[PDB]
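Just below is one structure, and these are the notes that go with it.
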Amino acid sequence: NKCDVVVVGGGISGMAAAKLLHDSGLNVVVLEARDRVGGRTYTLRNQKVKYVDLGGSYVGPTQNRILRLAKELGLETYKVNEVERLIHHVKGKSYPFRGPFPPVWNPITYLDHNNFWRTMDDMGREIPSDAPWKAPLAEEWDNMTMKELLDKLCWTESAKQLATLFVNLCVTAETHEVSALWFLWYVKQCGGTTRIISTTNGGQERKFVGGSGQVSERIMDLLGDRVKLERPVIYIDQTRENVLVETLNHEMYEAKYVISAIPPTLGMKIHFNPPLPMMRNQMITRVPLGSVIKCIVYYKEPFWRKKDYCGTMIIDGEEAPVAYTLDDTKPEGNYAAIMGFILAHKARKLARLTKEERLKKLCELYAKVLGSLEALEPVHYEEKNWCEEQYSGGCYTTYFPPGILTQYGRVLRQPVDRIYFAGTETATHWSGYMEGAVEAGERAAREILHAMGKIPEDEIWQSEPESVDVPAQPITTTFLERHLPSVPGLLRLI
Amino acid sequence: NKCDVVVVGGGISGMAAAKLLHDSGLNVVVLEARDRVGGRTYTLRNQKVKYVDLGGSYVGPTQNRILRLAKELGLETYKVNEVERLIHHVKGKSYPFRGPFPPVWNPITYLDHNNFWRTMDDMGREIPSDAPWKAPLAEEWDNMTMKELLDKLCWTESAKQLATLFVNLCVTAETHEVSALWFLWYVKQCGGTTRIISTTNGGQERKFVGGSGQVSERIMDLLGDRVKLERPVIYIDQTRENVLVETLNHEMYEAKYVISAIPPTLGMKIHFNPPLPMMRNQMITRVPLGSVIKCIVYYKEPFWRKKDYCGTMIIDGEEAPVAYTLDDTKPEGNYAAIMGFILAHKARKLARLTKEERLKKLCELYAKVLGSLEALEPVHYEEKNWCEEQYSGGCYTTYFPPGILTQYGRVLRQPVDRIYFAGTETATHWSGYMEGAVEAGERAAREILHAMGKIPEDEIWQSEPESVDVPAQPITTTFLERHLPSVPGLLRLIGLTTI
Ligand SMILES: *Cc1cc2c(cc1C)nc1c(=O)[nH]c(=O)nc-1n2C[C@H](O)[C@H](O)[C@H](O)COP(=O)(O)OP(=O)(O)OC[C@H]1O[C@@H](n2cnc3c(N)ncnc32)[C@H](O)[C@@H]1O
Ligand SMILES: *Cc1cc2c(cc1C)nc1c(=O)[nH]c(=O)nc-1n2C[C@H](O)[C@H](O)[C@H](O)COP(=O)(O)OP(=O)(O)OC[C@H]1O[C@@H](n2cnc3c(N)ncnc32)[C@H](O)[C@@H]1O
Ligand SMILES: C(=C\c1ccccc1)/CCc1ccccc1
Ligand SMILES: C(=C\c1ccccc1)/CCc1ccccc1
């Protein structure tokens, strides 16, 4: 029954909020729909894999909140393998390379590629992290899909192909499905293109030893009986003095404040009394999550390393089921594995096949890309289709279709009476990531602390000290990168 | 507890399904979330208005299912007033006209306007009503917004402006919000541009005497205690032999089959066991409803008629709160009124104002458009913002953003075990309308009858005899309308001569 705060959702965001409030002296309850915590993170353990992240996994520099929370819980990171060469596979052929960006030799194509990445960041600089709808050209950019933007910007098919893959991989959605404004905000709020795409010195630098699921599990250990599993919330009543929260099994919870720490659209699963304000009522029908299958193929050995390949493959083309891979071998060098993503429309298309059929296609692809018959001999396979999850709705995160961010965006974290809003979608830095989940949960918790008169308004938004374990190198450009003309710019010079 | 079929939702679709099943001998229960039936139709009665439709209202020729159902329930229609001139208001000036389409005098603009409407119908002919994702260019058209299509097709601002208003009015959404494929399907499945936009001989020809809400109310009367009000469904369990359906107040209902007769996205309000198939699970998060406020301003007299205006206004421009009106006077000539829609982004924008502030802006607009000070003297005002409805989600209906119809479209009315799907969104003819609600409800009901071995597969989809009361005149084109070139077509005819 009674407590100070009910938190709806036991993912990283809900757990972080609950930890903060509990450490501040309040009585908190976490209501979780599944028989487990973690949400969009899930670590599977069995003898064949030891442990594997089937959901959220990667952390890197500038993600200081998730790193500090994990460190406090007694967790360690290790570096994703990027010692050897990356592979760009394009039109049925593999081109090994070094550095974050796949290189280009044709001069016209070079200019086009250079201008695309640069323009993404140029446009991002006009978009406020905490208020993307306040961009000077917000409406113009929001009334346009990323497909339209790419059609105008890319003068070569080569740049357009890579840009499309870039969009598919970042947000598990097609270019024609997403707002240009929203996608430009999304990249900007992760620190730009270099930071978002990079393993070394970027978002995919590291994973947690033992899996990311330990973050939520260990916070549950700290909270003891305060976490209630298999308690899907169905009903929130705010008509009386105290907020009443009902779960599917008929249990009642009474609190002064609620934190909603679920994906925005999953708010639809709750019946509200009184009805939600009009803008939120419509917003939560307008914000889907992307489509992805995460697949891990295991091998006797990390054989790609012998050929001077790190395990990273960037794979172009409709025929390829997987567009991107990383080495998923344990830091000890055992349980050799390749992690790959099946993205967007391919996730919908290939879901019809059996587990075995998907494994076959992946192995045959990897054999082609790595130029190795050894890829045809998997020892084990694990996979997760996130599209099928009732209490996630997809992965990695929520995308905004054209028109929505300007019309409904300011409503996302606006409190509804005594309901405050967490969840990675409401963060201002690395929204969509585990880092954003921590930012949003702790911020929502502090909003309630302020409403209780426990802290000054000053302290709702708090900066984070840089991790000593994962220091950030700054993102640099060269003189030529900054000043080389676009394709149309070169044509004007002619 | 126990019955043959549980119907979720007591709108026109749910009520039509329940009536059919009940008339066939089965024991049916209707579970309705609100304290009333009707859903997106709602008739308000008070002394000032007598009665008024605050939601769905208009019916017309080719809508034979809603007309037959209403007639069986003892209802009558009357004709919306279109005796006098329509008004097209553009750039702060009114131009009176007759006929369905606002006329154009500039020859270049004429070609552009003619080609736009023609192309909409041309493209529609390639789109199967029952399977829009099967169109030859389905993917190309679906990966494009209506805004992109309009930018390529309209060579004049005048055509683009009117086309934009056309999209806003048909589907209560912005051109940049909606898939081109989906919108083209939507128009086609209503019988084309002429049929969808027309009062006389089209969708807006008639209303029901006493209001459309009587349709659902009278079916409830026929069903008696079988309709359960204030029973929002929260949980559907299909793991056991019989389907278990739970409501918010903890009541349990057990049935052989369920009809879901709610807007697709509102399926999100229900927790499923076992979980929904993956494609439906994602589909119901991808399909929002549009935004609209329906507003009715009352006057002492239908004064616009004296100036030879019927009361129809097509109003262009960002500054205008209302883009479309119709005369809403009773057939007796009393309770003189103007009905207007506040559409899409304007519904969101002007919702912040008070009721009084909205009334003021409408009167001042009407005064300008009708050139009449009398418009500044309203005697009464009613309005409904459908965006604020938890158990509707918006109005009139569900739109599909770019990319969705081809990826998830075939899932819309695909049964999930013993759950079958009604609701106007699943219809193949006048989806989005009361007609589509009747088609979908009765078809879903017959799907269950077939599964029970009561009828042949042959009989699931049934044609409807034409109404004798509301006959349909065919849609005709002229020779010039068919063969006049587009703007780019004329330019090609010029480039050819210059050689
Ligand atoms: C799925 C995915 C995500 C992902 C990723 C790869 C995949 C396949 N890669 C990542 C990466 O490597 N690095 C990274 O930082 N993140 C990446 N992600 C995304 C990341 O996992 C998410 O951003 C993050 O986990 C989101 O956390 P958040 O706490 O904000 O949201 P959640 O995990 O979805 O938690 C919500 C919980 O609420 C429960 N729920 C839902 N509805 C109810 C109701 N009605 N009542 C009670 N509880 C409810 C859910 O069950 C869930 O536990
Ligand atoms: C809103 C609107 C609609 C409209 C219109 C103008 C406005 C402002 N103009 C129309 C026009 O003049 N001509 C016409 O034919 N229709 C036009 N419309 C659209 C029309 O009203 C709709 O197409 C039609 O009414 C839809 O009927 P349907 O039966 O398919 O759907 P519904 O009316 O929304 O009914 C759904 C019912 O289900 C209940 N509900 C929702 N969730 C639950 C749960 N979880 N449990 C139990 N019941 C639930 C709703 O309360 C509703 O009653
Ligand atoms: C993008 C890599 C890239 C590099 C070059 C060209 C195109 C793409 C990584 C983005 C990512 C990876 C994994 C989870 C989230 C985001
Ligand atoms: C469109 C009229 C029109 C006529 C000419 C130009 C542009 C628009 C009517 C559509 C409509 C009206 C009422 C509810 C549903 C649909």
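The residues of chain A that appear here are 3-496 by Swiss-Prot count, in order.
Determination method: X-ray crystallography, 2.3 Å.
Every residue, even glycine, has its Cβ placed from backbone N, Cα and C.
Annotation of the mutagenesis experiment A:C5 to S in Swiss-Prot: No loss of activity. Here Swiss-Prot notes a mutagenesis experiment, A:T158 to A, with the remark: Dramatic loss of activity. Listed in Swiss-Prot is the mutagenesis experiment A:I199 to F, annotated as follows: Alters specificity towards synthetic inhibitors. Quoting Swiss-Prot on the mutagenesis of A:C365 to S: Complete loss of activity. Quoted from Swiss-Prot, the note on mutagenesis experiment A:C389 to A is: Complete loss of activity.
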Sites among the mutagenesis positions A:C5, A:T158, A:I199, A:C365, A:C389 close to chain B [C-beta, under 8 Å] | A:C389
Could you check which of the mutagenesis positions (A:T158, A:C365, A:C389) sits closest to A:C5 (mutagenesis position), going Cα to Cα?
-> A:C389
Please report how many Å separate the Cα atom of A:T158 (mutagenesis position) from that of A:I199 (mutagenesis position), as a whole number.
-> 21
Rounded to a whole number of Å, the separation of the Cα atoms of A:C365 (mutagenesis position) and A:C389 (mutagenesis position) comes to 23
Given A:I199 (mutagenesis position) and A:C389 (mutagenesis position), what distance in Å do their CA atoms have, once rounded to a whole number?
-> 24
So which of the mutagenesis positions is most packed in, judged by how many other Cβ atoms lie within 10 Å of its Cβ, out of A:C5, A:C389?
-> A:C389
Can you list which of the mutagenesis positions A:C5, A:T158, A:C365, A:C389 have their Cβ under 6 Å from some atom of ligand 3?
-> none
Count of other CB atoms lying within 10 Å of the CB belonging to A:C365 (mutagenesis position) | 19
What count of other C-beta atoms do you get within 10 angstroms of the C-beta of A:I199 (mutagenesis position), across all chains shown?
-> 19
Local Cβ density at A:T158 (mutagenesis position) - other Cβ atoms counted within 10 Å | 18
Sort A:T158 (mutagenesis position) into helix, strand or coil using the DSSP assignment.
-> coil
